[PDB]
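Reviewing the structure listed below.
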Amino acid sequence: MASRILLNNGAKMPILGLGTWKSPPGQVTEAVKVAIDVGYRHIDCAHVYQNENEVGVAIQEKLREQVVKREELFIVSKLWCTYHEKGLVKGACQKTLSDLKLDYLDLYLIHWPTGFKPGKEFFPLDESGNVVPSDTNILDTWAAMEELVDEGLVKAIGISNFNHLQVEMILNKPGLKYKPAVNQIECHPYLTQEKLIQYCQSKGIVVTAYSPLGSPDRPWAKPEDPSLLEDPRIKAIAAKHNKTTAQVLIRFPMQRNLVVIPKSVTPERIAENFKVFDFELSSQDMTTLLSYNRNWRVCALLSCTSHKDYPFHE
Ligand SMILES: NC(=O)c1ccc[n+]([C@@H]2O[C@H](COP(=O)([O-])OP(=O)(O)OC[C@H]3O[C@@H](n4cnc5c(N)ncnc54)[C@H](OP(=O)(O)O)[C@@H]3O)[C@@H](O)[C@H]2O)c1
C-alpha cells in the first residue's frame, strides 16, 4: 500500500485524510493538530461545515512549529451550492483560503451538482420548504473552477456527489480545459458504488470515499438504521485480523484504490484510524464486504429531490 495516489494534474494525494464535518469548532483545532502529529497529511474541509477558521488555526500552528512543510500537506475544500454563480466563485474560494490561513488549496471541489439561490442562507427555502435553485448550470460553474487553477488559488479542481451522467457532462464539456481530478462520493459496505467507481477510474478520475464508517453521528440517524460499526459480520473480519472494525472499514476503500476520509475528534481514534498500512484484507474479505451493499445513503440531500441536477434519482 503506497501512501499517495497520482492525480491527473500530476500531483500526489494522500490516500487517508481526516474528515471535519460535524467536528465542533472548539474541538477541531486539537483534532487536526493531533492528526498532523500522528501522520495525517490530508485534511478534508468545507465552507458549509462552519469550522474552517479553527481548522486553519491548527494547520498554521503545525506549519509555524515546523512539524510539516506546506508542500507535504494536501488541503481540500469545497464550493457551497449558493456560490455556483460565475461572479461568486473566486470570492468563495478566497474566503476559504483566508479561513484556512493558506495561499492555495491542493484541491477544490464543487460540493454538490445542485446550485442554489445566492444569499446568507446555505439552504434558501420557498414559503413551502423546497430549495430555491439558481439558473447557473454546472458547466459554467466548472469554467469558473478552471479559472481558479489559472489564477494560482488552487492546484486541482474536482467534483463531489456527481452521478455518472453528470461526470460525463463535464468530461464532454465544449472547450473543457481541466478534467476533474477527483469525484468525492459516499462509499462503504452498505453503498458500494461499483458502477460509478469503475466509470470514474476508467476516466482517470480518482474517487474519494466519504462517510466510510457510516457516519454514526449524522444528525438524522434513526435507531432502526443500519450500523456498520456494529455489524457482527464486519466485527468478525476485524477479529480475524486483530484490528478494530473502524480499521477494516478504512482499509476496505484503500484496497479499491480509493482515497478515504474518516472523521474523528477523539485523539485515540484519530491515531487508531491511521494504523491501517500494516495489514491486508484478502480478496475473499473484499468480496464479502462488497456483498453487504444495500444502496443505503447517509447523505441523500433530501430537501433537493426536485432540483433539476439532483444526483440520486439515477
Ligand atoms: N462531499 C460530501 O458531500 C461529504 C458528505 C459527508 C461527509 N463528507 C466528508 O467525509 C468525512 C467522513 O464522513 P462522516 O463525517 O460523515 O462520517 P464517518 O467518518 O463515517 O464517521 C464519523 C463518526 O465515526 C466515529 N468514529 C471515528 N473513528 C471511530 C473509531 N475508530 N471507532 C468508533 N467510532 C469512530 C466519529 O466519532 P468521534 O468524532 O466522536 O470520534 C464520528 O461519530 C466528513 O467528516 C467530511 O469531511 C463529505
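Each residue, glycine too, has its Cβ placed from N, Cα and C.
Per Swiss-Prot, the features are as follows:
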type     : residues       : note
ACT_SITE : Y49            : active site, proton donor
BINDING  : 10-19, 211-273 : NADP(+) binding site
BINDING  : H111           : substrate binding site
MUTAGEN  : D44 to N       : Reduced glyceraldehyde oxidoreductase activity
MUTAGEN  : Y49 to F       : Complete loss of glyceraldehyde oxidoreductase activity
MUTAGEN  : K78 to M       : Reduced glyceraldehyde oxidoreductase activity
MUTAGEN  : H111 to N      : Reduced glyceraldehyde oxidoreductase activity
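Feature annotations (Swiss-Prot) mapped to structure.
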residue	record	Cβ contacts under 8 Å, 6 or more apart
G10	NADP(+) binding site	none
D44	mutagenesis position	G17, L18, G19, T20, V76, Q184, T208, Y210, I261
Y49	mutagenesis position	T20, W21, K22, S23
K78	mutagenesis position	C45, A46, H47, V48, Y108, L109, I110, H111, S160
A221	NADP(+) binding site	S215
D231	NADP(+) binding site	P189, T245, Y292
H241	NADP(+) binding site	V248, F279, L281
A271	NADP(+) binding site	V34, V38
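A simple way to gauge crowding: the CB of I261 (NADP(+) binding site) has 26 other CB atoms within 10 angstroms, across all the protein chains here. Sequence-distant contacts of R251 (NADP(+) binding site), defined by Cβ-Cβ distance under 8 angstroms and a gap of at least six in the same chain, are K243, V276, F279, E280, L281. Listed recorded positions: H111, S211; maximum Cβ neighbour count within 10 Å falls on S211. Only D44, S211, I261 of the recorded positions listed as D44, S211, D231, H241, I261, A271 bring a Cβ under 6 Å of any atom of ligand 1; the order follows the sequence.
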